[PDB]
Amino acid sequence: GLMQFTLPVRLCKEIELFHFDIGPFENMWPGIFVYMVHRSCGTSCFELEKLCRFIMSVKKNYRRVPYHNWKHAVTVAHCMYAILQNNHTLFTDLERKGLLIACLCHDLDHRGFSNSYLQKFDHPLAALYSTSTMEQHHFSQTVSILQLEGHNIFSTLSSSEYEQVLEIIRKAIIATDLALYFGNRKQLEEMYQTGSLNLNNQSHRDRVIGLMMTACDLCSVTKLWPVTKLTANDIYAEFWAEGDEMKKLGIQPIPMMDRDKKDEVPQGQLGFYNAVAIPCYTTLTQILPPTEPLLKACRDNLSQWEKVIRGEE
Ligand SMILES: Cc1cc2nc(CCc3nc(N4CCCC4)n(C)n3)nn2c(CCc2nc(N3CCCC3)n(C)n2)n1
Ligand SMILES: [Mg+2]
Ligand SMILES: [Zn+2]
C-alpha cells in the first residue's frame, strides 16, 4: 500500500538517463522494473503481488541465450521508461501501462535464432506464423502468462480498456520485427516532413509507438562505448551460432552470421549504424525532440567503430 521501491543513490540518479546500464546483478533487475512502473505509471497501476508474480514468470520464460535473454528484456524496458519520462504528457495511462510490459515481454521464449532460420529449419512456429514468426510467438507467450492464475496484472481494467491494452502490446511487440521497421520509418519520415503526421490519428500513434519499440530494441548502440562493444560480442555469439546451424542445413549464411568473417565486424557495424540505427534515432528525435540523447550517443558509438577500423583501437 504505502510501499515505495527505492534504489541506491547512484541507480536512483542514473536510471533516469537513456544510457543507463542495469548492471550485472540479476536479482536487482525485477526491483529496477517495478521501480520504473511505479514512477512511470504510478504505484496504483498494478496490484504488487500480481506484478511480481508476472515479472517472475516472464523471467522464467526467457532462455539462457547470449543476447535475447532476461537482461535484454529489462534493458529494452528501461529505454522505454526513459522515453516515457522525457515525453510525460504525450501518452495515455494505458500506453504507459502497456508499453513497459510490451518491452519486458517483447522477446519471450526467444531461442537465439532469426525468423529466417526458423523458416529454413522448417520449425513448427514457421508453419503457425508465416511472417514475424518469433514476434507472434512472443505476443502469444505474453497472453499465456497473463492467463496464469494470479498473473492478470490488467484484472482491474474494463472489458474495453483490457482489449485496448492487449492491442497496444500486440502491435508494439509485432513492430520489433526489424523487417517491418524500414517501411514504418520511411512512412513516419514522409508524414513528419509533409506535416500530415497527426498524433490523434490512432494509426499514426501506432507507427510512432512502432518506432519507439525499434529504438528501445536497438538501445545497445546508445550506451557507453564499453557496454556497446561488450553487448556486440553477445549479439555476434548468437548470430555466429545461427551461422553454424545454417551451414549444418547446407546453406552459406550471410556475412552477419558467418564467424569466418570476424575480421569484417567493424565495417558491419558501420553499415548497421548508417542503414539502421542512425536513421531510426534521427526520425525518432524529429518526432519526439527529448529523445535526442539516443541519436547523440548512437553517433558517438559509430565514431568509436570508425576509430576501431583506423587502428586507433
Ligand atoms: C549492435 C548490433 C545490433 C544489431 N541488431 C541487428 C538486427 C539484424 C537484422 N535483422 C533484420 N531483419 C529481420 C527480418 C529480416 C530483416 N535486418 C535487416 N537486420 N543486427 N545487429 C548488429 C550486427 C550488424 C551487422 N554486422 C554485419 N557484418 C557483416 C560482416 C561482419 C558483420 N552486418 C552486415 N550487419 N549489431
Ligand atoms: Mg525480437
Ligand atoms: Zn529484442
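The numbers used for chain A are those of Swiss-Prot, and the residues that appear cover 724-1036, in sequence.
Each Cβ is built from the backbone N, Cα and C atoms, and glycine gets one as well.
The C-beta environment of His791 (3',5'-cyclic GMP binding site), restricted to residues of the same chain at least 6 apart in sequence and closer than 8 Å, consists of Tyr785, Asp830, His833, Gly835, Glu961. The 3',5'-cyclic GMP binding site annotation in Swiss-Prot covers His791, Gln992 and is backed by experimental evidence.
The active site, proton donor annotation in Swiss-Prot covers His791.
Positions annotated as divalent metal cation 1 binding site by Swiss-Prot, on the basis of experimental evidence: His795, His829, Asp830, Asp940. The DSSP secondary structure for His829 (divalent metal cation 1 binding site) is coil. All protein chains shown were included, and the count of other CB atoms within 10 Å of the CB of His829 (divalent metal cation 1 binding site) stands at 28.
While the structure shown retains the original residue, Swiss-Prot records the mutagenesis experiment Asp830 to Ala with this note: Loss of activity and of zinc binding. Cβ neighbours within 10 Å of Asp830 (mutagenesis position), excluding its own Cβ and spanning all shown chains: 25.
Listed in Swiss-Prot as a mutagenesis experiment, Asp830 to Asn is described as follows: Reduces activity 1000-fold.
The divalent metal cation 2 binding site annotation in Swiss-Prot covers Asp830 and is backed by experimental evidence.
Around the Cβ of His795 (divalent metal cation 1 binding site), the same chain contributes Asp830, each under 8 angstroms and 6 or more positions distant in sequence.
Less than 6 Å separates the Cβ from ligand 2 in the case of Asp830, drawn from the recorded positions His795, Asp830, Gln992 in sequence order. Close to the recorded divalent metal cation 1 site, the chain also has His791, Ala796, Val799, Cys826, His833, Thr899: residues not among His795, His829, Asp830, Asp940 whose Cβ is within 8 Å of the site's Cβ mean position. Sequence-distant contacts (6 or more apart, same chain, Cβ under 8 Å) of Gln992 (3',5'-cyclic GMP binding site) comprise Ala955, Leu1025, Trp1028, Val1031.
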